[PDB]
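Novice: Structure incoming, see below.
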Amino acid sequence: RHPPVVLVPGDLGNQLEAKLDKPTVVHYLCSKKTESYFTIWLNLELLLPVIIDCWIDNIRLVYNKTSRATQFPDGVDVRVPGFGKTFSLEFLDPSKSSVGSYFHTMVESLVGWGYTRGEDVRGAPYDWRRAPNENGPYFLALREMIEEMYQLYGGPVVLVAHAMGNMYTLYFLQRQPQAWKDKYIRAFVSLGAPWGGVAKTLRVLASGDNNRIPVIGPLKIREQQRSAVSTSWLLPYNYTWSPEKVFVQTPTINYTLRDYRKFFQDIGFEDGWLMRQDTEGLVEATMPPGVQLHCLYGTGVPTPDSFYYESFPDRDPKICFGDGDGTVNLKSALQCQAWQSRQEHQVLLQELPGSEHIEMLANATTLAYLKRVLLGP
Ligand SMILES: *[C@@H]1O[C@H](CO)[C@@H](O)[C@H](O)[C@H]1NC(C)=O
Ligand SMILES: *[C@@H]1O[C@H](CO)[C@@H](O)[C@H](O)[C@H]1NC(C)=O
Ligand SMILES: *[C@@H]1O[C@H](CO)[C@@H](O)[C@H](O)[C@H]1NC(C)=O
Ligand SMILES: *[C@@H]1O[C@H](CO)[C@@H](O)[C@H](O)[C@H]1NC(C)=O
């Protein structure tokens, strides 16, 4: 009898749905109203050039300087479907196209080992545009789901998290009493955790990143990417990187992680600084989760490290690459080492050489490791 499993996805890592009754639109071809919720991520037909402005106008967040919190635009609601199920993390596109295949391979493996979707394997999707401080209801639901699974399946749960989901999970665990964790959590499997931030966030905020949707212009998509609090939350931290490391070079000025205030001024996005101040303290840099932890990190994949702009910030930069999994810098991934001596439960590090950030979820070596955690040797 295997332990129950909860899957926690990363940024862009689950479906999102929206419903509209807007006072105004950015152009005539945008819908003001929808009769039902529709899939806003991932739905390829919404990301065509004509209609991308409509999508941006609906999926952007509004930052309120007074409340220091985000809001949806007027007349837009966004929901997270499939909480407690797996469909919305298995496939990002409900057409089930391979372009959106995310947790599917892993869930198929779990089911082959005797798990049942929605029962002893459940997903914990969330609004990944936000940081954990504005996802309180999610954490309550997660705690309840874990307790339910413990009761139903007769033992403590294994959390398996990918990318930013790891930081969501750490935030959650840092806030639960040790006695609760000792009873209800069997282990935490961390895949590709950006503990110390990722360097590519600088380029995203400055000049946009359209690599996920290449037919769209980077300056257009930048509007949405800046609006997501999670982007500013994952700027490089000084517990991983040197305060003297230059992340952005231009012909006249450098930006290090001690220069974020100037950076946000200079790219014309002052709200980003406020978001960073709101979020930089959320995850305690050094406090370990207090559960058995398996830290899996990819290496040997060129990963954005720093950027040179000939023209700043409205032209794409030249990119300098360092080590990591293609998205998460190796330095960020390695914050676990420090936790080894700071908690009693074991912290196991596992290098995955040549394993790319998303591919690691469907990789046979990753799955073999998970099998050993769940089923024994
Ligand atoms: C910002 O929040 C304050 C207090 O909650 C509220 O008075 C105001 O309506 C908000 N501003 C916007 C533009 O929604
Ligand atoms: C590390 O980061 C924070 C600022 O957000 C601060 O508490 C601490 O003093 C910093 N240390 C530096 C810049 O050396
Ligand atoms: C910016 O970076 C370069 C090193 O790349 C350094 O010489 C220069 O002094 C830095 N800017 C400031 C204000 O120190
Ligand atoms: C899976 O990960 C291993 C290391 O863990 C890596 O060497 C291998 O190339 C990966 N598989 C694929 C298909 O890339």
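All chain A residue numbers match Swiss-Prot; in order, they span 36-412.
A Cβ is built for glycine as well, from the same backbone N, Cα and C atoms used for every other residue.
Feature list, courtesy of Swiss-Prot:
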MUTAGEN   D46 to F  Has no effect on membrane binding or transacylase activity at acidic pH. Increases membrane binding and transacylase activity at neutral pH by 2-fold and 8-fold, respectively
MUTAGEN   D46 to A or C  Decreases membrane binding, phospholipase and transacylase activity at acidic pH
BINDING   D46, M199  substrate binding site
MUTAGEN   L83 to S  No effect on phospholipase activity. Strongly decreases transacylase activity and association with membranes
MUTAGEN   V85 to S  No effect on phospholipase activity. Strongly decreases transacylase activity and association with membranes
MUTAGEN   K235 to A  No effect on phospholipase activity. Abolishes transacylase activity. Has no effect on association with membranes
ACT_SITE  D360  active site, charge relay system
MUTAGEN   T362 to A  No effect on phospholipase activity. Strongly decreases transacylase activity and abolishes association with membranes
ACT_SITE  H392  active site, charge relay system
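In the displayed structure, how are the listed features positioned relative to their neighbours?
Specialist: Take the CB of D46 (mutagenesis position) and look out to 10 A: across all protein chains shown you find 20 other CB atoms.
In the three-state DSSP reading, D46 (mutagenesis position) counts as coil.
Around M199 (substrate binding site), taking its Cβ as the centre, 26 other Cβ atoms fall within 10 Å, counting all chains. DSSP assigns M199 (substrate binding site) to coil, not to a helix or a strand.
In the three-state DSSP scheme, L83 (mutagenesis position) is classed as coil.
For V85 (mutagenesis position), applying a Cβ distance below 8 Å and a minimum sequence separation of six or more within one chain yields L64.
Under the DSSP three-state reduction, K235 (mutagenesis position) is assigned to helix. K235 (mutagenesis position) counts 26 other C-beta atoms within 10 Å of its own C-beta, drawing on all protein chains shown.
Within its own chain, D360 (active site, charge relay system) has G227, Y332, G333, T334, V336, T338, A368, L387, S390, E391, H392, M395 as residues 6 or more apart in sequence whose C-beta sits under 8 angstroms from its own.
Classification of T362 (mutagenesis position) by DSSP places it in coil, neither helical nor stranded. Counting Cβ atoms from all protein chains shown, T362 (mutagenesis position) has 21 others lying within 10 Å of its own Cβ.
Secondary structure from DSSP puts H392 (active site, charge relay system) in coil.
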Novice: If I take the Cα of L83 (mutagenesis position) as reference, which of the recorded positions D46, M199, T362 has the closest Cα?
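Specialist: Of the recorded positions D46, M199, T362, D46 has its Cα closest to that of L83 (mutagenesis position).
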Novice: Would you mind sorting out which of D46, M199, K235 (the recorded positions) have a C-alpha within 10 A of the one on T362 (mutagenesis position)?
Specialist: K235
Novice: Round to the nearest Å and give the CA-to-CA distance linking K235 (mutagenesis position) with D46 (mutagenesis position).
Specialist: 14
Novice: In Å, rounded, how far does the Cα of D46 (mutagenesis position) sit from the Cα of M199 (substrate binding site)?
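Specialist: Given the Cα positions, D46 (mutagenesis position) is 6 Å from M199 (substrate binding site).
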Novice: Among the recorded positions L83, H392, which residue has the largest number of other Cβ atoms within 10 Å of its own Cβ?
Specialist: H392
